[PDB]
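Read through the structure below, which is laid out as structure tokens, and then see the notes.
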Amino acid sequence: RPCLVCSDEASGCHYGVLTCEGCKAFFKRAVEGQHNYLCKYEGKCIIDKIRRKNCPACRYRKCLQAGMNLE
Amino acid sequence: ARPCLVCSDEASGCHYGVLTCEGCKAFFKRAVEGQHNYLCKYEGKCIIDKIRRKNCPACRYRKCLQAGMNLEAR
DNA sequence: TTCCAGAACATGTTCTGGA
DNA sequence: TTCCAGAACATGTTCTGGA
Ligand SMILES: [Zn+2]
Ligand SMILES: [Zn+2]
Ligand SMILES: [Zn+2]
Ligand SMILES: [Zn+2]
């Protein structure tokens, strides 16, 4: 039911983890190309359905921590 | 200024002649320029607001034109 | 039947040049 | 000082091949 990365509604098991579509799409883009990833506030950003956009670097670390994997 | 003329989200300015949010501004540009084939899946009278503007891009674009938006404007 | 990765499709946010 | 168009950047959602 809940996305392990942002607590939004999970659509299913993506890349090894239960996530929503946004996190599924964000993760793949994160590992492939990227998007500026180095936090300012510094690794303590609250990643939820409403503030996930606020910090791209914290979102990804949480994707990794959650154990999402392409391979 | 105040609310978006199209969806009522907070407007960021006058874009293409009308007071719109940034989402509606980018949406209008794509509606006029891209290859689309819009037709309301319902009765062509959907309520377009912040949480629902994604539900029917056909009526959203109709609202944009209605409200006077036009690529030939500031 | 039921599932998901990725492509295809759709949407939203920041930046700032040249007024 | 302030404004916006569009480029560049960033994000989210549908669809379905091939299991
Ligand atoms: Zn998520
Ligand atoms: Zn952060
Ligand atoms: Zn709007
Ligand atoms: Zn409609």
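Numbers here mean position along the shown chain, with the first residue as 1.
Here the Cβ of each residue, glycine as well, is placed from N, Cα and C on the backbone.
Over in Swiss-Prot, the protein carries these features:
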MUTAGEN   A:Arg51 to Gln (Swiss-Prot position 488)  Loss of chromatin specific function and reduces chromatin remodeling. Abolishes interaction with SMARD1
MUTAGEN   A:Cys63 to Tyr (Swiss-Prot position 500)  Abolishes interaction with POU2F2
MUTAGEN   A:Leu64 to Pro (Swiss-Prot position 501)  Abrogates DNA-binding and transcription transactivation. Abolishes interaction with POU2F1 and POU2F2
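When secondary structure is read from DSSP and collapsed to three states, A:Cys63 (mutagenesis position) falls in the helix class.
Annotated pair A:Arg51 (mutagenesis position) and A:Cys63 (mutagenesis position), C-alpha to C-alpha distance, rounded: 15 Å. With the fewest other Cβ atoms inside 10 Å of its Cβ, the least crowded of the mutagenesis positions A:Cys63, A:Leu64 in this structure is A:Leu64.
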